[PDB]
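The structure under discussion appears below in the form of structure tokens.
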Amino acid sequence: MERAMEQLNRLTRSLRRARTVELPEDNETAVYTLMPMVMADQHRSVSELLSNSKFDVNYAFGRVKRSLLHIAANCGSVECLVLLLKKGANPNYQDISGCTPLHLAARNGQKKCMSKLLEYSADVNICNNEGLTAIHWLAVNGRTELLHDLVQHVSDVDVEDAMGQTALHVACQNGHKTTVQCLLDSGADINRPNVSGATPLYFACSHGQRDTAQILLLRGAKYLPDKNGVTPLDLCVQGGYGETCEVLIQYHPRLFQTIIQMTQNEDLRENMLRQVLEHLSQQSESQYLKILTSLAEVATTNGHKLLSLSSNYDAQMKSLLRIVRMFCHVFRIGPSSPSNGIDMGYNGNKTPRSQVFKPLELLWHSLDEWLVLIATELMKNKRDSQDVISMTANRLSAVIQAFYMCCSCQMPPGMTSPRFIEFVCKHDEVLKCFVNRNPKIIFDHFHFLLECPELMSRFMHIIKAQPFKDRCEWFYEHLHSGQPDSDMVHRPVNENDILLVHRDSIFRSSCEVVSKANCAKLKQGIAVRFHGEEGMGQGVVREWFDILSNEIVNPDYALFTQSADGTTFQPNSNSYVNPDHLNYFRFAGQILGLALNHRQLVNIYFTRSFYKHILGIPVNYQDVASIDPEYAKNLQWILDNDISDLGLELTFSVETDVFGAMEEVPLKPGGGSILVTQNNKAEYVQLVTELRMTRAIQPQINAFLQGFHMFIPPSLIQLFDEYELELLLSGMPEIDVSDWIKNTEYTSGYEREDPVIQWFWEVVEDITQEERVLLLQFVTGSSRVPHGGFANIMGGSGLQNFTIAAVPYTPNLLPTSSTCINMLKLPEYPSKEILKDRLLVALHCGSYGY
């Protein structure tokens, strides 16, 4: 058979060293003298031949200071151990490690070996130098049935290890149940404390173990704390261990309520309790409602106490909100059936809303009363006015946030609560006193209320009379201190996402590289690199933007063209000729947010119209001057003379090239047959402006916004106008006043030093920086200069100069501008008081309408 080699050569090695020889005088050879023979099952014959000998095993061999008796416990034979025990070989003799032969047979499971040592009265209590013993060694090793056969021979089981831990305390820490099954049968103590008071119970919950804690309760363990007071319960929380907590509750239902009281404990990890409750909510519906209803009684308590003027603000204020993010989170998970998964809570299925929101309503009735005060206050105090607005308005704004957080749970994604709406209009006169009191509360408490887009759409009540010098700080303050739509605050960190740039053609190459790379991966110092060239750590970056700036307007690509003013750029309507047409546009919009979000500027300026579309704003008829003034004039004739005197009627459906034939298409959808009624030409002026650009462009423009919106929240930059926006991109320009004085050209009636003009510039010197800059746009659109300055005016109608002309009339009329000529136009203001009254007043309303 296969193991016959072992059968034969067990007899052979007897012959090969048959003649007897005494063991070595040295410690190195004795292990060499017998170790193969013991393994080779000579254990009986060696016990026969070494019955006559003169050496002892305890003269330990080699560096390790072990014995063959340790090997005797290893290799698993007794008949040699018969003779070894006749010699009196001390089992409790130890290595340098302090270990025994027993631990080997324990480690190896040689049962009969473990027996005979105790027949020699082995001191089991001798721990090694590490402080661990056999019984400890086995429970961890999960070897129980021997431990039944072992522990029976001793009564000192309670005797601890070096540190005080019993094997029972160990097994619970490891979850070795059947081990524990035997130890208790063998007379183990249950509530035996460690030095710290740690029962085996405390150890199990630390480990997150279920089934053993079930058992200790059956056999009648006790729920106790440690020395410092920490319970088993606080562990499973800190562990996130849900199912173990469920077991305790079957035997101590008082604990459920204790959980709920933990949520107002600041020290805990909110992202652990979600594991617990979200688990128990799924456990059963009869538990489910008890949870939500139980949460609210804490909320209703804290709120009335929050409104109490004695309570400290910041403490309770999180303690409330620390609850509701779950309470919202649970309802969107919805009612889960008894011992079964989720149910929706649809109509007819018990109306969860009928009960759970009920305890709260006192909070909202309580709420409205204070606001009713303030209305009577503000209305009746307006002539004779610490003020409660100054004192406690910070508090209420905590609660109003609670009223959007709750109501938006019982509506679908992205859909507004109607009940919230009516609440706003009732008190709209009051809320405006808070925003003017503190504008940037809008970022913290009223965040979603006024920056969720469809609400921002609806809640323009406030966004206008939102003060505007607020914006003046906020070109930069809410860029540098962030723009908190949850993400313009901190960045991720990314290193190994390097871009290989193709210097020879960056545009087409980088089109690919970006569309691969992911979004948040690029909100950091971008790893700009070329093919096989380091160049610079990051200073190379600026080449990438600055160069792409001129390559988008690379006219051979046919993306953009100049205005009639020759200075500003706009998208080419006939760009449809391209084979690949739209995909390039998407590349652009991805750029600008990165120039923005990393707050480095760009040198290009576009036409004023193109900004109005980005902000979703409508166009006016002046915006046609970029493409062709003649239509703008032709549209002006319509306003110059009403249709009452008109003989040539217009059609509301006109031949137009849209990258096709001169197709006559309706100006209004379907109503292409009507004509210019006296009450209808306003729309005719309107749609010719819109649908000349829109219909030709709208497939193009949108791809730009998909990427520009990718890295930017649209809800924020509705903040800015169209005249504040171009400055974040190309920087606040420089203005030499003298250079602007010298290049003037006075004409059409005015002389260069009449009283009015001397008094004009007197007003300008009083003006700020962000208003003179808007004057320039009002007459040139363009907002910034070339190198040579105003002496090197780009002009556009040629490189012509900042010019002025007259339109004489009494001060009733206001200024006007002609852009392409880069000329200003002024009705006369015949006095310095007229100037000091009308001009100072006329410029502002003239320089911008609200």
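Residues displayed in chain A correspond, in order, to Swiss-Prot positions 1-385, 442-906.
Heads up, the Cβ atoms here are built off N, Cα and C, so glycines get one too.
Annotated in Swiss-Prot:
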type	residues	note
ACT_SITE	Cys876	active site, glycyl thioester intermediate
MUTAGEN	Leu11 to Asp	Monomeric; promotes autoubiquitination and ubiquitination of RAC1
MUTAGEN	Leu11 to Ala	Exists as a mixture of monomer and dimer; promotes autoubiquitination and ubiquitination of RAC1
MUTAGEN	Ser14 to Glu	Monomeric; promotes autoubiquitination and ubiquitination of RAC1
MUTAGEN	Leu15 to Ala or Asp	Monomeric; promotes autoubiquitination and ubiquitination of RAC1
MUTAGEN	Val140 to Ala	Promotes ubiquitination of RAC1
MUTAGEN	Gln173 to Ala	Impairs ubiquitination of RAC1
MUTAGEN	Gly175 to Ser	Impairs ubiquitination of RAC1
MUTAGEN	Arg332 to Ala	Promotes ubiquitination of RAC1
MUTAGEN	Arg353 to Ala	Promotes ubiquitination of RAC1
MUTAGEN	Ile694 to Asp	Monomeric; loss of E3 ubiquitin ligase activity
MUTAGEN	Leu704 to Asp	Dimeric; loss of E3 ubiquitin ligase activity
MUTAGEN	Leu706 to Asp	Monomeric; loss of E3 ubiquitin ligase activity
MUTAGEN	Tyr906 to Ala	Abolishes ubiquitination of RAC1
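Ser385 and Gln442 bracket a stretch of 56 residues that the deposited model omits, and the distance between their Cα atoms is 11 Å. Long-range Cβ proximity for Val140 (mutagenesis position), meaning a same-chain Cβ under 8 A and a gap of 6 or more residues, is found for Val170, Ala171, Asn174, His176. The mutagenesis positions listed here are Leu11, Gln173, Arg332, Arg353; among them, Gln173 has the most other Cβ atoms within 10 Å of its own Cβ.
The Cβ of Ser14 (mutagenesis position) lies under 8 Å from the Cβ of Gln42, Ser45, each on the same chain and at least six residues away in sequence. The Cβ of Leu704 (mutagenesis position) has 6 other Cβ atoms within 10 Å, all protein chains considered. Spatially close to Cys876 (active site, glycyl thioester intermediate) yet at least six residues away along the chain are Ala620, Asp621, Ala681, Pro685, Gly852, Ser853, judged by Cβ distances under 8 angstroms. The two recorded residues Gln173 (mutagenesis position) and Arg332 (mutagenesis position) have their Cα atoms spaced 37 Å from each other. Comparing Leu706 (mutagenesis position) with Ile694 (mutagenesis position), their Cα atoms are 10 Å apart once rounded.
Across the fold, the C-alpha of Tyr906 (mutagenesis position) and the C-alpha of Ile694 (mutagenesis position) stand 25 Å from each other. Separation of the C-alpha atoms of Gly175 (mutagenesis position) and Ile694 (mutagenesis position): 90 Å, rounded to the nearest whole number.
Considering other CB atoms within 10 Å as the measure, the emptiest surroundings among the mutagenesis positions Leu15, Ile694 are those of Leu15. When the Cα atoms are compared, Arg332 (mutagenesis position) and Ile694 (mutagenesis position) turn out to be 57 Å apart.
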